[PDB]
Each structure stands twice: as structure tokens, then as C-alpha cells.
Amino acid sequence: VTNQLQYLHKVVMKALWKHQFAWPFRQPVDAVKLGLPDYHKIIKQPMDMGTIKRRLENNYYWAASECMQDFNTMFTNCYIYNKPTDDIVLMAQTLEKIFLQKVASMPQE
Ligand SMILES: CC(=O)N1c2ccc(-c3ccc(CN4CCCCC4)cc3)cc2[C@H](Nc2ccccc2)C[C@@H]1C
């Protein structure tokens, strides 16, 4: 536990988890369910908010930056895999803007 990690849990994840655009990101991408047989060929490090949330709850992270990289990986995977005009890109951008806004007011170590 750190000051920064508590902030990431109580402020950042709390905000993103309940957001109306959060639902595609709350569990790992299921390539079979979604019919995306190339997903794991293009995206080599899958990440999602359920995984990040569980990690925060279970004190997985050693530094706040590690959690921040997981958030970043989740959004970046979405931008890399999807078509520029797909709605999910707009949903990712909306959540990430909130991520960055909140991270601007995170404690220093
Ligand atoms: C996160 C991500 O990159 N993706 C992802 C990851 C997960 C899901 C996803 C997650 C859950 C469900 C099941 N939902 C149950 C509740 C009601 C809506 C369907 C369906 C798709 C979708 C998506 C995206 N598809 C999509 C389609 C229409 C609107 C928004 C997004 C493509 C893409 C592979």
C-alpha cells in the first residue's frame, strides 16, 4: 500500500469502473465471444479494468507507475487493434481523458 496506489484505487478506478463507457473494458477481451480470431496475434499483452481492480484490491502493485502502465496498456491495445472509426476507440478516449485528468492530481510518493 502507498498514498498513490490508494488514490489510484479510491479515485481513478472508482471513477472509471462505474462509467457508462466502461463495460467493454471490465473483463478481459474474449476473442471467441467477440469473433476476433486475430486479436491475440496483434495484442500480445492483454489488459482490462477487472484485472487492474483485482490487482489493486490484492496489493499486487509495488509502485503507482506500474498500475498506471496497466491502464495505459489497456487503452493502447484498443487503439492499436480497432479501426479508427470504431465506437470503442471513442469510448477508450473518453475513459483515458478521465484517467489523465485524475492522475494530474495524484500524490507524489
Ligand atoms: C476492448 C476492445 O478493444 N474491444 C471489445 C472488448 C469487449 C467487448 C464486449 C464486452 C462485453 C460484451 C457483452 N455485453 C453484455 C452487456 C450488454 C452489452 C454486451 C460485448 C462486447 C467489445 C469490444 C469491442 N466491440 C464493441 C462492439 C460494439 C460496441 C462497443 C464495443 C471490440 C474490441 C475487441
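Throughout, chain A uses Swiss-Prot numbering, with the displayed residues spanning 75-183 in order.
So how was this one determined? The header says X-ray crystallography, 1.7 Å.
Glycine is treated like the rest: Cβ placed from N, Cα and C.
What Swiss-Prot notes for the published mutagenesis of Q78 to A is this: Loss of homodimerization. Secondary structure at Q78 (mutagenesis position), taken from DSSP and collapsed to helix, strand or coil, is helix. Within the same chain, residues at least six positions away from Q78 (mutagenesis position) with a Cβ under 8 Å of its Cβ are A137, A138, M180, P181, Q182, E183.
Positions annotated as protein binding site by Swiss-Prot, on the basis of experimental evidence: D112, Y155, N156, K157, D160, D161. Within 10 Å of the C-beta of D112 (protein binding site) there are 9 other C-beta atoms, taking all protein chains into account.
Look at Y113 (mutagenesis position): DSSP puts it in a helix. Quoted from Swiss-Prot, the note on the mutagenesis of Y113 to A is: Abolished binding to histone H4 acetylated at 'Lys-12' (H4K12ac).
Counting only same-chain residues at least 6 apart in sequence, those with a Cβ under 8 Å from the Cβ of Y153 (mutagenesis position) are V163, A166. In Swiss-Prot, a mutagenesis experiment is listed as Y153 to K, annotated with the note Loss of homodimerization.
A sphere of 10 angstroms centred on the C-beta of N156 (mutagenesis position) encloses 14 other C-beta atoms. In Swiss-Prot, a mutagenesis experiment is listed as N156 to A, annotated with the note Abolished binding to histone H4 acetylated at 'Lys-12' (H4K12ac). Abolished binding to histone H4 acetyl-methylated.
Its Cβ taken as reference, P158 (mutagenesis position) is surrounded by 6 other Cβ atoms within 10 Å in the chains shown. Under its mutagenesis entries, Swiss-Prot includes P158 to D with the note: Abolished binding to histone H4 acetylated at 'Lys-12' (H4K12ac).
Under mutagenesis, Swiss-Prot gives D160 to A with this note: Abolished binding to histone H4 acetylated at 'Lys-12' (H4K12ac). Of all Cβ atoms in the shown protein chains, 13 besides its own fall within 10 Å of the Cβ of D160 (mutagenesis position).
The note that Swiss-Prot attaches to the published mutagenesis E170 to A is: Loss of homodimerization. Close to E170 (mutagenesis position) in the fold, though at least 6 residues off in sequence, lie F145, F149, each with a CB less than 8 Å from its CB.
A 10 Å cutoff on Cβ-Cβ distances gives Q182 (mutagenesis position) a total of 6 other Cβ atoms nearby, all chains included. For the recorded site, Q182 (mutagenesis position), the DSSP three-state label reads coil. Experimental mutagenesis at this site is recorded by Swiss-Prot as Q182 to A, annotated: Partial loss of homodimerization; when associated with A-154.
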Cβ under 6 Å from ligand 1: qualifying recorded positions of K157, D160, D161, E170: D161
C-alpha spacing of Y113 (mutagenesis position) relative to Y155 (protein binding site), in angstrom: 7
